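Okay, so here's the structure we're looking at.
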Amino acid sequence: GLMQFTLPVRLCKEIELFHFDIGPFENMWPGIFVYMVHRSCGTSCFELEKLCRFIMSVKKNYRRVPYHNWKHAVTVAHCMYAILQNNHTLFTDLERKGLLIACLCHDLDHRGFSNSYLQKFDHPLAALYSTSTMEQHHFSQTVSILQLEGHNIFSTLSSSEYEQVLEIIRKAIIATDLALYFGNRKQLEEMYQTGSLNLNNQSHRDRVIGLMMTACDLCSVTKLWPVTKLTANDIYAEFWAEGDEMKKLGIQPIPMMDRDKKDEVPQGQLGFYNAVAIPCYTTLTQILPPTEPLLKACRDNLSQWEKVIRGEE
Ligand SMILES: Cc1ncc(C)n2nc(CCc3nc(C4CCCC4)cn3C)nc12
Ligand SMILES: [Mg+2]
Ligand SMILES: [Zn+2]
């Protein structure tokens, strides 16, 4: 109760910034997450023993894949921490509790394959969940772990508060399905620009949290260039393995997943920043002005990919 997590000075200062990298010391990531829960939510939000036990079960249920791993989960939660800390008064007590947990859980038991590969392989999960296949799986795994004995971190919430927090987590995790992002941001764009956006409207909050989830999920493009560049290798290493698996089913993969088209990566990154990243952080910055450093960082990394194409690196 009088037991705070503290971090070394460089981490204590840099963890508050959007571009913070959680580092290569896996054993410090749980501590980092608890630190962020404590400052973002309070030392009273969760029973430390339950929270620690929940964090270690979540870690255990992330797999050793190149990108969609326990490091990604903690990275996505740290970006959410930075958004929440820079927008103190916009979020409910329940939202603050649920969104860091949603972020830590959002890719639980990912196998390194897209929804599309599960459907073409005819994976059991593709019969159980027809759309947002992996994301319904991630939420299902979150509920499983919350129901392990001694793992119910929400035990002190009322029956209806409990139902609301699980409903925030569910919508937040579903929103990390990038297929849903394009329409969600188009609607948020229209609402902001016609002045109809209203944060007392629960369906509007839902959309805004969906956009925050895309922002945190893609936050590799908002890091220092060397972090962005080395993360992009992990991202493509999964896509190229999926491409190999597509070729095994007798299907030419899309170029994104074809390791034979490595040379075109710099141009694929431009399309991605222009079609997905920049629009995401732009609308986010319009809705939550203090999130501007994410947009600014993303624009800097777009300019670094432009330099790569111009053979200036
Ligand atoms: C940086 C980043 N973060 C998150 C996600 C989901 N992605 N997806 C990507 C792929 C971006 C792309 N490359 C290509 C290929 C390049 C070689 C042939 C074409 C196509 N396209 C869309 N980059 C990211
Ligand atoms: Mg995902
Ligand atoms: Zn993710």
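Quick note: numbers on chain A are straight from Swiss-Prot, i.e. 724-1036, in order.
This entry, so its header tells us, was determined using X-ray crystallography, 2.1 Å.
Cβ atoms here come from the backbone N, Cα and C positions, even for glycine.
Swiss-Prot lists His791 with the feature active site, proton donor, giving similarity to another entry as the kind of evidence. Long-range Cβ neighbours of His791 (active site, proton donor) (same chain, at least 6 residues apart, Cβ-Cβ under 8 Å): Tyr785, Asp830, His833, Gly835, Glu961.
Neighbour list (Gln992 (3',5'-cyclic GMP binding site), Cβ cut-off 8 Å, at least 6 residues apart, same chain): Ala955, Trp1028, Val1031. Taken from Swiss-Prot, the feature 3',5'-cyclic GMP binding site covers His791, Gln992, and the record attributes it to experimental evidence.
Taking Cβ-Cβ distances under 8 Å and a sequence gap of 6 or more within the same chain, the neighbours of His795 (divalent metal cation 1 binding site) are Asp830. For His795, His829, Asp830, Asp940, the entry in Swiss-Prot reads divalent metal cation 1 binding site.
According to Swiss-Prot, the divalent metal cation 2 binding site annotation covers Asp830, on the basis of experimental evidence. A coil conformation is recorded for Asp830 (mutagenesis position) in the three-state DSSP classification, outside any helix or strand.
In Swiss-Prot, a mutagenesis experiment is listed as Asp830 to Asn, annotated with the note Reduces activity 1000-fold.
Counting every protein chain shown, 25 other Cβ atoms lie within 10 Å of the Cβ of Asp830 (mutagenesis position). Record note (Swiss-Prot) on the mutagenesis of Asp830 to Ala: Loss of activity and of zinc binding.
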Among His829, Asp940 [binding-site residues], residue with fewest other Cβ within 10 Å: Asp940
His795, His829, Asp830, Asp940 excluded, remaining Cβ within 8 Å of their centroid (divalent metal cation 1): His791, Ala796, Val799, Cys826, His833, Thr899
Helix, strand or coil at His795 (divalent metal cation 1 binding site) [DSSP, three-state]: helix
Filtered recorded positions, from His795, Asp830, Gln992, whose Cβ is under 6 Å from an atom of ligand 2: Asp830
